[PDB]
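Visitor: The following block contains the structure, expressed as structure tokens.
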Amino acid sequence: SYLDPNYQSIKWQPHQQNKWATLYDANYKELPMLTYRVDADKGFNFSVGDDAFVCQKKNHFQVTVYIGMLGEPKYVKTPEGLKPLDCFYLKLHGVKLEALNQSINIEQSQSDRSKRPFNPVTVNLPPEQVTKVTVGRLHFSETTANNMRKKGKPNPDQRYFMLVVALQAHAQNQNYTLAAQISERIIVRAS
Amino acid sequence: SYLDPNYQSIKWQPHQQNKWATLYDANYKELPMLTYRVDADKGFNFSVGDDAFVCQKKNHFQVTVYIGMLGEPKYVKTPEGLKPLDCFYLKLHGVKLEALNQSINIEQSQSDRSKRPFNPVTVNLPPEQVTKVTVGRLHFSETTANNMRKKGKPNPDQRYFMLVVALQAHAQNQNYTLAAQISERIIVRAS
Amino acid sequence: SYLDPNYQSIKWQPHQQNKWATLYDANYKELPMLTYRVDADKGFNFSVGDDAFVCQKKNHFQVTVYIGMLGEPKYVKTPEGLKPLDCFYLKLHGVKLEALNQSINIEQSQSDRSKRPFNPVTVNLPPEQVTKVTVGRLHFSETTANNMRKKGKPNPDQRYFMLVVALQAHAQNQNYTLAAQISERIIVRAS
């Protein structure tokens, strides 16, 4: 029994907000914090029996990010001080719920069904605008462990992934997180 | 095709949270941060085909704000230091999604269909209480640009507004934001 | 008229976020902020006529908390500086909407219908994992005042509770909030 995805969508929370860098303008003043909203608009369905969102490893998912750039950024304020801004990246990856320090790579498919690692994508964020970034045809590179039901009940050792969607500033060969959300837990099934 | 508004309502995020002032009590101690929840409870309907909330410029909308005042505020901590608190204002305005520095004025109508600019309203926030503030009969002063469909598809240049709902402290002829939320994108149609 | 609880659930916001302590690791470095999600998954139903969630005092409710511990915590950074960490507690309590400084005790029932005060529960938070904590068979110790309808309309003096769900660190005989959410307003009826 699956809930209507027009009404039931993955919920997100800020991820590692105390570690984010911040953007500064040409006058060396911190900009008002950019607006940031993430939506996983394809590929996930809430399973009532599992009490969790489910996706199928081979059916692609899609994430849309709305990034509202307030002001005109010129610098990133890092732990090592201000640095000139080179570019922005959007980065997506999974983490294991039971081992949050272990990442699950994300792959992107093409029509010919070839798949490539999904590396961070360059995003241009013009000033005073929301930029909408849609990342489609995505797949987790692994299934979650212990998916099989036991006694018509969820596996007691059911494992999960959480999806991390992060906006990064690149400065002097280093990337710095500006904003990041992490999803609620997700089950990834093979068949 | 429109989603049920009892289940699908405008989502909000904190707006410019790094620029907010904070409230202090009579003993010069920062209060626990007030609770703040915004609900656009009339006038918006999610259009599946447009993948966005829609409203009609001439049908009024309504916003309800729940402000939970913890403690008894006496001062606002501004960038220029502590200042005695005079009053609180609730301020509502739109911004253009493609030009976030451009505001859309909000107007308020009466039964006789006259309309007036909606300026910030004085709100009394007694200590240790949630104050519910309902602002009704509202209208955007403009339609969004490029509303007309092209080939039975959304206009590729469809423009949007976002609604900003902010609680301000007034001190020494100056207003300071204490809490503010901004909505997801909204289409505003004429007919 | 009640909304489907598979689609309409209690919304939460961070509570007193400027007063939280933070966790540090063995190398005296602040950990990335833990992930924290609260769900009131049984006992609450949104009443359209009251424009609020309702529960029955004698039907128990249940809250599930997902706590994602990033890194390995060893110290709590308090206002009085770093202190070694002893244990973690999950604390739940109500507050009166019209008197936020007044708490509503929560009680927990057993099958034999005996009820005990629900005091904070010890939670073990192993590193690099989400710990799921489910707290069931709960009851508010009071009904909300002024529940009875007047003229087929909500009582104009209808009172409400808000639920607070807080993760605390215990250090040197003192508890420190690490993360806390507060619910939207709730009506608690007797019959």
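Throughout, chain A uses Swiss-Prot numbering, with the displayed residues spanning 342-532 in order.
Cβ coordinates are placed from backbone N, Cα and C, and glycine is handled just like the others.
Below are the features listed in Swiss-Prot for this protein:
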MUTAGEN   A:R454 to A  Decreased affinity for DNA
MUTAGEN   A:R478 to A  Decreased affinity for DNA
MUTAGEN   A:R530 to A  Decreased affinity for DNA
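Could you give the neighbours, burial and distances for every feature on this list?
Guide: Annotation for A:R454 (mutagenesis position): no same-chain Cβ neighbours under 8 Å separated by at least 6 residues are found.
On its own chain, A:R478 (mutagenesis position) has A:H401, A:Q403, A:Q449, A:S450, A:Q451 as residues at least 6 apart in sequence with a Cβ closer than 8 Å to its own Cβ.
Counting every protein chain shown, the Cβ of A:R530 (mutagenesis position) has 16 other Cβ atoms within 10 Å. Mapped onto three states, the DSSP output places A:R530 (mutagenesis position) in strand.
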Visitor: Going by DSSP, is A:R478 (mutagenesis position) sitting in a helix, a strand, or coil?
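Guide: Reduced to three states, the DSSP call for A:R478 (mutagenesis position) is strand.
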